[PDB]
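Trainee: Okay, here's the structure, questions in a sec.
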Amino acid sequence: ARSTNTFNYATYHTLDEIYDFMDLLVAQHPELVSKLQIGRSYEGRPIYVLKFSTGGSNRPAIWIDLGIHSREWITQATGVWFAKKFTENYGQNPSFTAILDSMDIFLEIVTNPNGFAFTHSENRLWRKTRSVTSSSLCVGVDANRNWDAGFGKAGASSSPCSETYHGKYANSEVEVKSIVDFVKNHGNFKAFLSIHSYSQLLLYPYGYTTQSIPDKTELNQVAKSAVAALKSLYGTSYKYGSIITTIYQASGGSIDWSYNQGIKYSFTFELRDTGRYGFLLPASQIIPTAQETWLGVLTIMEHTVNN
Ligand SMILES: NC(=O)N[C@@H](Cc1ccccc1)C(=O)O
Ligand SMILES: [Zn+2]
């Protein structure tokens, strides 16, 4: 309510509640976290990113986004928990402290604010953005089919009414371009993590082509380690591998774009579960999901620091 220590992390929140949370966190830890507005949504809502930094100019950074697909509520809920955990473990956990003393972490909890608000007021299963385009009565674009990586190719739909519609052209969605511009301007990101649900998978590039990435051997081992770490908590089983070999051919995905930009440690997490609840995961699983996911994320971060 009026203190991140009183905030209920075991329940799902609205857009306003999450945004308020950000202000409270920043007010409580001014020396560690700051709120940056990287753009505005199609409908004009501000797009915020939380920057966790210990100092420095343009220290190598880790990017983490959640909620690019509005209906995957477990992701924004995990992002809120992550934000609080960062402030609790710095100075207490030797590994994480080491990470923050040398790198910055950028966390975008609500990557698709228009769609998120829509899931709360009209359609709980909305997945796309909220932009409208003349030649169609259908609304929205699949933000994770809109990136400049094999755009328009197999793995995305060309019909505006489709849940996987890629849009008119790469980066047409302001929600996507806002991230692209910020990452490009920064120029020093070392890791790029995009979180989704559901399926319990840890994926690496590529999704748009069957071509194997040059760093396949290293990324596969990093994923193997992260999955083992995540499983150690509650025994949750995750599969891992390239997007195209694990799920299916998908074009215009964020991770493929970031990897092609030279950001080697690009991974997408697909959280719980494997279909029993799907997108409607019970609130009682928020904390356990967040706790185990953190172990997998920390593993990737550790590798990035020492590499
Ligand atoms: N559940 C869910 O959203 N799955 C992802 C799969 C994916 C991951 C990374 C790149 C491309 C595609 C989707 O965007 O459809
Ligand atoms: Zn998704």
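Following Swiss-Prot, chain A shows residues 111-417, kept in their order.
Every residue gets a Cβ built from N, Cα and C, even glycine.
Among the features that Swiss-Prot reports, active site, proton donor/acceptor is placed at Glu380, with the record citing sequence analysis. Look at Swiss-Prot and you will find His179, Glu182, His306 tagged as Zn(2+) binding site, backed by experimental evidence. Annotation source Swiss-Prot lists substrate binding site at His179, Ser180, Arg181, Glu182, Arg237, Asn254, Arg255, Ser307, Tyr308, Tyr358. Annotation of the natural variant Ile289 to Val in Swiss-Prot: In allelic variant; the original residue is retained in the structure shown.
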Trainee: Quick check on the recorded positions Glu182, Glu380: which one has the highest count of other Cβ atoms within 10 Å of its Cβ?
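Mentor: That would be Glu182, with the highest Cβ count within 10 Å.
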Trainee: Filter the recorded positions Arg237, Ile289, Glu380 down to the ones within 10 angstroms of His179 (Zn(2+) binding site), Cα to Cα, kept in sequence order.
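Mentor: Cα within 10 Å of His179 (Zn(2+) binding site): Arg237.
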Trainee: Checking the recorded positions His179, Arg181, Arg237, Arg255, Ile289: which ones have Cβ within under 6 Å of ligand 1?
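Mentor: Checked recorded positions vs ligand 1; flagged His179.
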Trainee: Might you list, by sequence position, any residue in that chain lying six or more from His306 (Zn(2+) binding site) with a Cβ less than 8 Å away from its Cβ?
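Mentor: Sequence-distant Cβ neighbours: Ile178, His179, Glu182, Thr185, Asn254, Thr378, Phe379, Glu380, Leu381.
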Trainee: Please check the recorded positions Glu182, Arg237, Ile289 against ligand 2 and give me the ones with CB under 6 A, sequence order.
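Mentor: Only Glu182 meet the Cβ criterion.
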Trainee: Please name the residue among the binding-site residues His179, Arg181 whose C-beta has the most neighbouring C-beta atoms within 10 angstroms.
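Mentor: Per the Cβ count within 10 Å, the most buried is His179.
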Trainee: Excluding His179, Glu182, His306 themselves, which residues in that chain have a Cβ inside 8 Å of the centre of the Cβ atoms defining the Zn(2+) site?
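Mentor: Here the non-site neighbours turn out to be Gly177, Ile178, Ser180, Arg181, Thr185, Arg237, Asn254, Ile305, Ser307.
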